[PDB]
Amino acid sequence: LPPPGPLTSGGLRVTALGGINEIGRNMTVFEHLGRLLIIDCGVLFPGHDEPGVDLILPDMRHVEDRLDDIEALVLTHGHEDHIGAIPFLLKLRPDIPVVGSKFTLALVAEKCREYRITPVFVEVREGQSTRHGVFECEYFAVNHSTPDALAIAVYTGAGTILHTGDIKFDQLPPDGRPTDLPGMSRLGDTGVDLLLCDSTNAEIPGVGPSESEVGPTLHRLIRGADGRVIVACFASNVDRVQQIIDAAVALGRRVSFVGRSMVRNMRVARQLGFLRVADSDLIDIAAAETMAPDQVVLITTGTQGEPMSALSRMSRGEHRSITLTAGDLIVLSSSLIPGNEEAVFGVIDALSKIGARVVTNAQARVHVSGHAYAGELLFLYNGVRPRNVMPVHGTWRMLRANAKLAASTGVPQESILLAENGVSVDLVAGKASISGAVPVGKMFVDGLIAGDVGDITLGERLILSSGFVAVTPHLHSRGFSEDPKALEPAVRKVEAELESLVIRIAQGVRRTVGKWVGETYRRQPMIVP
Ligand SMILES: [Zn+2]
Ligand SMILES: [Zn+2]
């Protein structure tokens, strides 16, 4: 598919630089009358195809040469796949206004300090409007698995856009602030031309359970526990922490946070008023072991089995302050992100060896998702009634599911646009269509440089998982064998090819050891001259 032409004056162009064919690094660029508005700037964490890499960024080459045009960066909420790449954007232009709610802006402040950046903040709350050049924005309360999420209406001259952010429709969130479906319904009456809609759970039928179903289950588990209780969850889910604390306090226990991410984030949550707990209900971690075990609940990180997490360390008998016993109850108040199963089940099995009881979502209602199920999205589609629909935040199977949901409410199929990263969507005179594609790749972060690591380097790293045998005589290897005498049978055969007189040395003994190995050992390490 070809690149798009110029954008008809007065129209609007929408393009994702990440987040559409995958879960992660969401970044969406809106173009209008030469100016730019960006909604979200997240990272993607690397998989097996990307060894040695730290982060994956949205493809910023597409704004690198027009950074002067960006009017603002607007942020739905504070999860890493929406804010993680902000330091790299601000390194390109440090004074881009950054718009968001108080809790969101607190997280990017802390993230941007790691890179020695001080953002220009414009702080925003639901119900408020702000102007950013040719763009105007209005913010709608969203309930999600993290406080202070916001959905965003963008008004230009081309019409009205609505971006949901990560959206869910819990009608009884513990914090009593459900998503503002009324307000978005009234905006639908106004006429919304384009709806950008979270697809994460679009293939799950029905309506998802309330986050408030978790509290009673945790209360039941703590009441029945004879010893200490340990609850692992995500530090960003303040309403989950609040329910753990409320259950523990209601049963005469005190609470302790374990792990830097948990300690830092609950500090922010307490300061901004999202977490309400009395100082006498908290114990410092280095003083929790002084009390009776049945008097403490520990709240930790490490739901994903990351080896340096607090719960991993505890499961191996290598936590400084805490030692686990068969009398402990461990609750994984979370779900298993795909690609982490081997690691999570390893921690569970180390805990089972010790004799501790482990409770996961598979056995009890200890976790709910933060994204709307298909039946909740239907409420959104009937409430907003968008003239056109673009699914975002999802892989193809999710984007397609969301497409059908919108179709089944009456959105014409020609008005349901599926635009992968790099595919533009033009909204012109009220009609919306796909207009062309540019290529987008994965920008890698590996330490202090970036951009010198690419397909060939990852290929070499993948090959090197069988070690390497290097010739340039002295034979050496590293990921190959523990037998020192294993190099010798190749030394004789190397000189033999060296009695040959007539870079061709490279392809000469590199081909000579390669035959010796794929014959003696039937291994295939990398051979380097
Ligand atoms: Zn999120
Ligand atoms: Zn997300």
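Residue numbering in chain A adheres to Swiss-Prot, whereby the residues present occupy positions 5-476, 490-519, 527-553 in order.
Just so you know, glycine gets a Cβ as well, placed from its N, Cα and C.
Pulled from Swiss-Prot:
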BINDING   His81, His83, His148, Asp170  Zn(2+) 1 binding site
BINDING   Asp85, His86, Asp170, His397  Zn(2+) 2 binding site
MUTAGEN   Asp184 to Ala  Significantly decreased beta-lactamase and RNase activity
BINDING   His371, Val372, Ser373, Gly374, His375  substrate binding site
MUTAGEN   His397 to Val  Significantly decreased beta-lactamase and RNase activity
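A map of Swiss-Prot features onto the structure.
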residue: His81; record: Zn(2+) 1 binding site; Cβ within 10 Å: 26
residue: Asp85; record: Zn(2+) 2 binding site; Cβ within 10 Å: 22
residue: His86; record: Zn(2+) 2 binding site; Cβ within 10 Å: 30
residue: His148; record: Zn(2+) 1 binding site; Cβ within 10 Å: 29
residue: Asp184; record: mutagenesis position; Cβ within 10 Å: 19
residue: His371; record: substrate binding site; Cβ within 10 Å: 26
residue: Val372; record: substrate binding site; Cβ within 10 Å: 21
residue: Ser373; record: substrate binding site; Cβ within 10 Å: 16
residue: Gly374; record: substrate binding site; Cβ within 10 Å: 27
residue: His375; record: substrate binding site; Cβ within 10 Å: 22
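Proximity to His86 (Zn(2+) 2 binding site), defined by a C-alpha to C-alpha distance within 10 angstroms, is shown by none of the recorded positions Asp184, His371, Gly374.
The recorded positions examined here are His83, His397; by Cβ neighbour count within 10 Å, the least packed of them is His83. Of all the recorded positions given, namely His81, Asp85, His148, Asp170, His397, those whose Cα is no farther than the 10 Å limit from the Cα of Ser373 (substrate binding site) are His148. Separating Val519 and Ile527 are 7 residues for which the deposited structure gives no model; the Cα atoms of the pair are 13 angstrom apart. Annotation for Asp170 (Zn(2+) 1 binding site): same-chain Cβ neighbours under 8 Å, separated by at least 6 residues, are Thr80, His81, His83, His86, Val146, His148, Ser149, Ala153, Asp202, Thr204, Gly374, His375, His397. When the Cα of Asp184 (mutagenesis position) is compared against those of the binding-site residues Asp85, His371, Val372, the shortest separation belongs to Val372.
Flanking an unmodelled run of 13 residues are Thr476 and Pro490, whose Cα atoms lie 7 Å from one another. Only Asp170, of the binding-site residues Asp170, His371, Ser373, place a Cβ under 6 Å from an atom of ligand 1. Among the binding-site residues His81, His83, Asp85, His371, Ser373, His375, residues whose Cβ is positioned under 6 Å from ligand 2 are identified as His83, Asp85. In three-state terms derived from DSSP, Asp184 (mutagenesis position) belongs to neither a helical nor a strand segment and is classed as coil.
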